[PDB]
Amino acid sequence: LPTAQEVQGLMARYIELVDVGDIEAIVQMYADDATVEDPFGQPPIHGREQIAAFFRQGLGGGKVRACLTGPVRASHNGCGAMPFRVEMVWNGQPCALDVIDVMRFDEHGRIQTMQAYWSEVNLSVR
Amino acid sequence: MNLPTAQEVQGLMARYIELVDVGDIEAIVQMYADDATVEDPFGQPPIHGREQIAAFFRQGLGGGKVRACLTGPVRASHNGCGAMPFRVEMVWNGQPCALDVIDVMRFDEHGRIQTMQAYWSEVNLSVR
Ligand SMILES: [Cl-]
Ligand SMILES: [Cl-]
Ligand SMILES: [Mg+2]
Ligand SMILES: [Mg+2]
């Protein structure tokens, strides 16, 4: 499995691909066999058409920005969690959503599982 | 308490952090489920149950001198789970370091921690 140092760099790059709004580059970082539980507690999303309809529904348009708000934590078993924020729109205006994702990386370096922790309690209108 | 709402989580989890910082072990362990598991780190085999979890928090904390604080907001789900970022300041090899951590938890319907995963490694240490 990715080295912890490496799981870090796949996770900071991800915030990169999310932020520039490159949905296509976000959907190659995943596995055939992946789930998106986003937000965690919802069923999970799987299948490459499906997920890709997830990142398109959430980052299509451009107007979503996302940055790490502290360092990626990683393990030695190819996993890792990171804190970040997102600036987007809700109820017509500027909001922000605080987020931690946790990612499990398969033996090919692709997101085998991603889980995304947030809810309202992690929204601030601005 | 029952299965905690998102709001109550956040609250449960900030307190954990304070217990931690002060080093009240009995207290840390009574937040857990009698049969809870801890993986800390994540990637090393669970431990199961209050007796062993207590043995583990003594080993880390019992040295005194560890402090802890959140370094962002608690993130909480609607299914009794939250995740939080924090930093652990200790001493070691006589110098001050610090460790950066995200603890992922779930709770019960009784409001106690069923499970906890602690994401960190040796990549998350930083002996200023
Ligand atoms: Cl942080
Ligand atoms: Cl944060
Ligand atoms: Mg304190
Ligand atoms: Mg029980």
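This deposition comes from X-ray crystallography, 1.2 Å.
Using N, Cα and C of the backbone, Cβ positions are placed for all residues, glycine too.
Sequence annotations record features per position, and here Swiss-Prot assigns active site, proton donor to B:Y16. Listed in sequence order, B:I28, B:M31, B:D103, B:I113 are the same-chain residues six or more apart from B:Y16 (active site, proton donor) with CB atoms under 8 A from its CB.
Residues or ranges marked as active site, proton acceptor in Swiss-Prot: B:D40. Neighbours of B:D40 (active site, proton acceptor), defined as other CB atoms within 10 A of its CB across all chains, total 19.
Taken residue by residue with DSSP, B:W92 (mutagenesis position) is part of a strand. Long-range Cβ proximity for B:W92 (mutagenesis position), meaning a same-chain Cβ under 8 A and a gap of 6 or more residues, is found for B:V127. Here Swiss-Prot notes a mutagenesis experiment, B:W92 to A, with the remark: Slightly reduces activity. Reduces protein stability.
Annotation of the mutagenesis experiment B:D103 to A or L in Swiss-Prot: Reduces activity 100-fold. Reduces activity 10000-fold; when associated with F-16.
Among the mutagenesis entries in Swiss-Prot is B:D103 to E, noted as: Slightly reduces activity. Reduces activity 10000-fold; when associated with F-16. Of all Cβ atoms in the protein chains displayed, 25 besides its own lie within 10 Å of the Cβ of B:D103 (mutagenesis position).
In the three-state DSSP scheme, B:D103 (mutagenesis position) falls into the strand class. If you look up Swiss-Prot, you'll see B:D103 marked as substrate binding site, on the strength of experimental evidence.
Proximity of B:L125 (mutagenesis position) to non-local residues of its own chain (separation of 6 or more, Cβ distance below 8 Å) is seen for B:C97, B:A98, B:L99, B:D100, given in sequence order. Looking at Swiss-Prot, the entry for mutagenesis of B:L125 to A says: Slightly reduces activity and reduces protein stability; when associated with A-127.
According to DSSP, B:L125 (mutagenesis position) sits within a strand segment.
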